[PDB]
Every structure is written in structure tokens, then in C-alpha cells.
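Presented below is the structure to which this report refers.
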Protein chains: 2
Amino acid sequence: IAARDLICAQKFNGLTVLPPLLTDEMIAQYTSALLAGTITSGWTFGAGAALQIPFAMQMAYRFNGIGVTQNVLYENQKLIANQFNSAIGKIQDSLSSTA
Amino acid sequence: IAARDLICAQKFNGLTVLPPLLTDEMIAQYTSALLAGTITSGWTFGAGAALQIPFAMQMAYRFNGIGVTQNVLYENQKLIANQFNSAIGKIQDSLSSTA
């Protein structure tokens, strides 16, 4: 159900993140909301164009999620790199001593 | 040619993915289509505002591509991690036995 995307959106300790994986009904509802907002923007003078707010909200949430996942992956790669370097150095030293 | 982006868009076994790398003419055509859609939304009552559909379609495709690439990278990192752990354990055991 695409309606349970915004009302049940996960968050972070100080931010809000969402996975970048969409669905057919999800993008269909997004396009319908965007079309409704663009239609109401041309016939309303007040705050009737507020239908495009949740679209940008979920877009920013997915962007923040992608960013934090990229940061986690970068930290994990740095950890793996330094651990591999230290292990290879120690193994080389041990092999030289044994030889 | 930016026109060969939507008509020659790759897909997946059950989804549709696109690389997040854009170009100058690509973003120019996207902005032109968005402006045309926003102009037609204010002067048409029927389905004339359908010019913003391919924009959201390619956006969702790029999001799904980023998501599946992130998932592949996460699986690869998990594989590398467990393989490194097992190899380091076996190497430590062999070195202890040899010593």
C-alpha cells in the first residue's frame, strides 16, 4: 500500500532517512499528487499548492538515507583497509621470522 | 543525444534501473520538459499536464538503480568481511601450530 509510505516513514536519531527503493503504486501516487499540485497551483491564490510538500520531503529523506548509507560504507571500507594492512604486515613479519 | 535516454532505458528482471549520471543536454531537456509541463498545467483542464510523468519515471528508475547498487555493495562488503575473518583465523591457527 503506497499510503503507508509517508505515515510510517522511519527516521534517525536526529534526521529522517528513507530507502531509495520505490514501487509502481508509490510512483503512481507521487505522479498523481504532483499533477494535482500543478493543477491547483494555476487556480488557487492561497496555500492550495501545498500538495508538492510531501514529495520534496520524501525526496530529501531518501537523499539523506543514501548519504548516510554511503558514509557507513566508506567507514566500513576504511576499517577493512586498515585491518587488512595491519594483518598483512604482521603475517609478513611472522613469515620472515619463521623462515 | 538526450533523446535516447528514455527510449533506450535499461531495466532489470522485475524492475527498471538507470545510472545516476546525468549530462548537460539531459538536464537541459529535463528542465525544458518541466517548464512545459508547468506552463500547460495552468492553461489545460484535461490530461495536458502529462509532461511531468517521464521525469518522475526516470527519477524513480535512478533511485531504484542507486538502491540495488547499494545493496550489491553491502552484500559484497559482508562477503569480504566474513572471508577475511575466516582467512585470518585459519592463518593464525596455522602460524601457531607451525611455531
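Numbering, chain B: per Swiss-Prot, residues 844-942 in sequence.
For this deposited structure, the header notes the method as electron microscopy, 3.5 Å.
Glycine too: its Cβ is placed from the backbone N, Cα and C atoms.
Database features, via Swiss-Prot:
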- B:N856 to K: In strain: Omicron/BA.1 (VARIANT)
- B:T859 to N: In strain: Lambda/C.37 (VARIANT)
- B:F888 to L: In strain: Eta/B.1.525 (VARIANT)
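Calculated from their C-alpha atoms, the gap between B:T859 (variant position) and B:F888 (variant position) amounts to 31 Å. Comparing Cβ neighbour counts within 10 Å across the variant positions B:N856, B:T859, the minimum falls on B:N856.
Separating the Cα atoms of B:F888 (variant position) and B:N856 (variant position) is a whole-number distance of 38 Å.
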